[PDB]
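Student: One structure is given below, represented as structure tokens, and several questions about it will come after.
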Amino acid sequence: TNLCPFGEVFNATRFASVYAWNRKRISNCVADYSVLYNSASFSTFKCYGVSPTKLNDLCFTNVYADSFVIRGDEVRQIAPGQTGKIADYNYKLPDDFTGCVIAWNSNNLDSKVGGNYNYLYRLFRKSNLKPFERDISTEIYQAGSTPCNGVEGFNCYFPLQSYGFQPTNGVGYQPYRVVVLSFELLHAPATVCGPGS
Amino acid sequence: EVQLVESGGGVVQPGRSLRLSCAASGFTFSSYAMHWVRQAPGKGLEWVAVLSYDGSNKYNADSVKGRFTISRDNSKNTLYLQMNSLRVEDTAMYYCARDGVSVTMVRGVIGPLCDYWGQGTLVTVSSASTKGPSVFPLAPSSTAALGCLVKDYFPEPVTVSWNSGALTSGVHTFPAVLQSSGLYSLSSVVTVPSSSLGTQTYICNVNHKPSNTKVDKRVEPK
Amino acid sequence: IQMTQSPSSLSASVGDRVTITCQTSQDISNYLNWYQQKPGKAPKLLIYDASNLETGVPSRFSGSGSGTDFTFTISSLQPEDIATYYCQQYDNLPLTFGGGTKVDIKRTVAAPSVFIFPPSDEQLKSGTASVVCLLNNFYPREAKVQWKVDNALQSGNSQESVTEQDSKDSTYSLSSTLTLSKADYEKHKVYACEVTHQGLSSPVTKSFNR
Ligand SMILES: *[C@@H]1O[C@H](CO)[C@@H](O[C@@H]2O[C@H](CO)[C@@H](O)[C@H](O)[C@H]2NC(C)=O)[C@H](O)[C@H]1NC(C)=O
């Protein structure tokens, strides 16, 4: 009877950055996905691998809710098989991804005049990320062929660039809060089921 | 008839002293034994001590032996209970009752025991001061419900009446809840039809004797 | 010193026959007493030394005194009879009571009507937000309330007080008081309290916005 704590996912006052994206395992509860798509609040809503109609009828063994924050132009990279700064160094969606990605604009709650630079994103890395691999490393990356002993110099930068979220910016650079629901189906009895299955 | 009226309990910090008064009326007092039993808020009854027909037989209970003494003035038909070394746990409402069956106590078996006739809630509050409440509306929005919010008052005995207590139908006064801040919290609600939300004016009369506070608060819709 | 036992938490329809058995501890007690304690009032001696009720009682009560075990019989249950019933022993002077028996008269099931209340703007000046949800005139008291702020349960933020059963209609009434501050009230937008009662099929959610 106890429903899945989706309200503890989207409405959360504090969201993490994207380089350190948060994950809340969802298990042993009842899905009510009708709350998601019966709403005009979500800007980008793209279900990958799952039916657009069987949403409330399915039953997956486990569900993972990956929630973080990026700007308006970076949500196009939250999709299986994409290339880009977020889609290489922060959050990598596998090609066989099976779940629904939910995005909406939050330019009023995650921005403030003068600046709200709490949010970060990984700008540099010497290798692309693997799927679901959370990277929060804090070492000074080296760009050129000239070594760096940690000194923040010409080609030695801190690998986490802050997000400048002000209300008076272009849409592409406004805070969008993202929730990625990952449907895990293992050789085990299901735990997260819908209301009409 | 016979009435064991009591008065003398209040609010006192732990470690001090405070004596209780039980007043006898009607029956012959120097003929019956007298008991003292207390009941905590939400708990059950608990025996305290007892006295004979002034036969010098106290026989107090435990956790109070040396801390309470029973005294009676049979020429005054009044029975007392001297408190001292206040364990803060002693916060309870004390009842004094008659007895006519005890053995080494009152001479001869007359009548039953423990015809309670009790009163006088005795609260051994901590150092925290006696605080008056802050009444807030519980305005409605659209039977229609309507109430007031009695919040942040340390002493418990608060009362409430709606529009000079001539409106007593459909009224629900709730017991208090103890907040985390050591203060109580009470709500009193009345459900009235929507056809009278604009015609008749509703006011809650909150009364708090220990704080000496009385606030008449209106309740107007949003 | 004894630890007198008693089966509490009784429920019977109007005009029935109920019993309470106070079995004593070591050193078998003779001649217990039976009292009734309605809410807000001092107790009243119903029965004498294990039998022989006093004068004034409506004679619907009785009991039998046999050594270690005792019984308290009520015939012809009354609407104006809901109270708490204690048994007291007196043969060793440290008198000890029973557990007390709350009494609820079985009435036709009542569904609850639920009303919500926002915190007053006057309270917001004190930096506190107290949201109040009402449950009123429902006879089965085993109802649950779960506050859903933005559809997320708030555990450890609410206290609910349940009234004594009413005398005329014999229905309960409880009221939960969700307590917040001005800060965590100003980041959320919708406040509701879901209700589940023995006379409810689907949950009842009364909500409001700020
Ligand atoms: C917070 O969670 C709740 C429920 O998951 C969502 O609130 C819903 O909002 C829609 C659109 O206004 C309403 O039609 C529903 O009635 C609401 N449901 C409840 C129970 O409140 C809301 O979408 C979530 N907020 C965020 C940040 O996504």
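Don't overthink the numbers, they just go from 1 along the chain as shown.
The backbone N, Cα and C atoms fix where each Cβ goes, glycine too.
According to Swiss-Prot, the record shows the following:
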DOMAIN    A:2-195  domain 'BetaCoV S1-CTD'
MUTAGEN   A:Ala143 to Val (Swiss-Prot position 475)  Increased resistance to neutralizing antibodies
MUTAGEN   A:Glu152 to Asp (Swiss-Prot position 484)  Increased replication in human TMEM106B overexpressing cells
MUTAGEN   A:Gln161 to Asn (Swiss-Prot position 493)  Reduced host ACE2-binding affinity in vitro
VARIANT   A:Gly7 to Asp (Swiss-Prot position 339)  In strain: Omicron/BA.1, Omicron/BA.2, Omicron/BA.2.12.1, Omicron/BA.4, Omicron/BA.5, Omicron/BQ.1.1
VARIANT   A:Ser39 to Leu (Swiss-Prot position 371)  In strain: Omicron/BA.1
VARIANT   A:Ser39 to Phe (Swiss-Prot position 371)  In strain: Omicron/BA.2, Omicron/BA.2.12.1, Omicron/BA.2.75, Omicron/BA.4, Omicron/BA.5, Omicron/BQ.1.1, Omicron/XBB.1.5, Omicron/EG.5.1
VARIANT   A:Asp73 to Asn (Swiss-Prot position 405)  In strain: Omicron/BA.2, Omicron/BA.2.12.1, Omicron/BA.2.75, Omicron/BA.4, Omicron/BA.5, Omicron/BQ.1.1, Omicron/XBB.1.5, Omicron/EG.5.1; complete loss of interaction with host integrins
VARIANT   A:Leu120 to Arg (Swiss-Prot position 452)  In strain: Delta/B.1.617.2, Epsilon/B.1.427/B.1.429, Kappa/B.1.617.1, Lambda/C.37, 19B/501Y, Omicron/BA.4, Omicron/BA.5, Omicron/BQ.1.1; Contributes to cellular immunity evasion and increases infectivity
VARIANT   A:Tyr121 to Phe (Swiss-Prot position 453)  In strain: B.1.1.298
VARIANT   A:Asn128 to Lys (Swiss-Prot position 460)  In strain: Omicron/BA.2.75, Omicron/BQ.1.1, Omicron/XBB.1.5, Omicron/EG.5.1
VARIANT   A:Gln161 to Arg (Swiss-Prot position 493)  In strain: Omicron/BA.1, Omicron/BA.2, Omicron/BA.2.12.1
Student: Taking only the recorded positions A:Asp73, A:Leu120, A:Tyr121, A:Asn128, A:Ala143, A:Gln161, which have a CB closer than 6 angstroms to any atom that belongs to ligand 1?
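Tutor: By the Cβ criterion, which requires under 6 Å to ligand 1, there are no hits.
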Student: Rounded to an integer, what is the Cα-Cα distance in Å between A:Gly7 (variant position) and A:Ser39 (variant position)?
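Tutor: For A:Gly7 (variant position) versus A:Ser39 (variant position), the Cα atoms are 14 Å apart.
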Student: Considering only the recorded positions A:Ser39, A:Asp73, A:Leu120, A:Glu152, A:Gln161, which residue has the minimal Cα-Cα separation from A:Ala143 (mutagenesis position)?
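Tutor: Nearest candidate: A:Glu152.
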Student: Which of these variant positions, A:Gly7, A:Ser39, A:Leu120, A:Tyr121, are close to chain C by Cβ (under 8 Å)?
Tutor: A:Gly7
Student: Going by a 10 angstroms cut-off between Cβ atoms, which of the recorded positions A:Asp73, A:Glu152 has the sparsest surroundings?
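Tutor: Fewest other Cβ atoms within 10 Å, among the recorded positions A:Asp73, A:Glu152, is found for A:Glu152.
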Student: Among A:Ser39, A:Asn128, A:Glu152, these being the recorded positions, pick the one whose CA is nearest to that of A:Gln161 (mutagenesis position).
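Tutor: That would be A:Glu152, the closest of A:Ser39, A:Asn128, A:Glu152 to A:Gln161 (mutagenesis position).
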Student: Around A:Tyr121 (variant position), how many other C-beta atoms are within 10 angstroms of its C-beta?
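Tutor: A:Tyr121 (variant position) is surrounded by 23 other Cβ atoms within 10 Å.
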Student: Take the C-alpha atoms of A:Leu120 (variant position) and A:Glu152 (mutagenesis position) and report the distance between them in angstrom, rounded.
Tutor: 18
Student: Reported as an integer number of Å, what is the Cα distance between A:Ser39 (variant position) and A:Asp73 (variant position)?
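Tutor: Rounded to the nearest whole number, the Cα-Cα distance is 22 Å.
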Student: Using C-alpha atoms, which one of the variant positions A:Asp73, A:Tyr121, A:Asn128 comes nearest to A:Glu152 (mutagenesis position)?
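Tutor: Of all the candidates listed, A:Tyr121 is nearest in space.
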Student: Quick check for the class: what is the C-alpha distance, in angstrom and rounded, between A:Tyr121 (variant position) and A:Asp73 (variant position)?
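Tutor: Distance between the two Cα atoms comes out at 13 Å.
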Student: Select the most exposed residue of A:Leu120, A:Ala143, where exposure means the fewest other Cβ atoms within 10 Å, treating these as the recorded positions.
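Tutor: Comparing Cβ neighbours within 10 Å for the recorded positions A:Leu120, A:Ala143, A:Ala143 has the fewest.
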Student: Within the chain of A:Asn128 (variant position), which residues six or more apart in sequence place their C-beta under 8 angstroms from its C-beta?
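Tutor: Same-chain residues close to A:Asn128 (variant position) (Cβ under 8 Å, separated by 6 or more) are A:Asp88, A:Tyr89, A:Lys92.
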Student: Counting across all protein chains present, how many other Cβ atoms fall within 10 Å of the Cβ of A:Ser39 (variant position)?
Tutor: 12
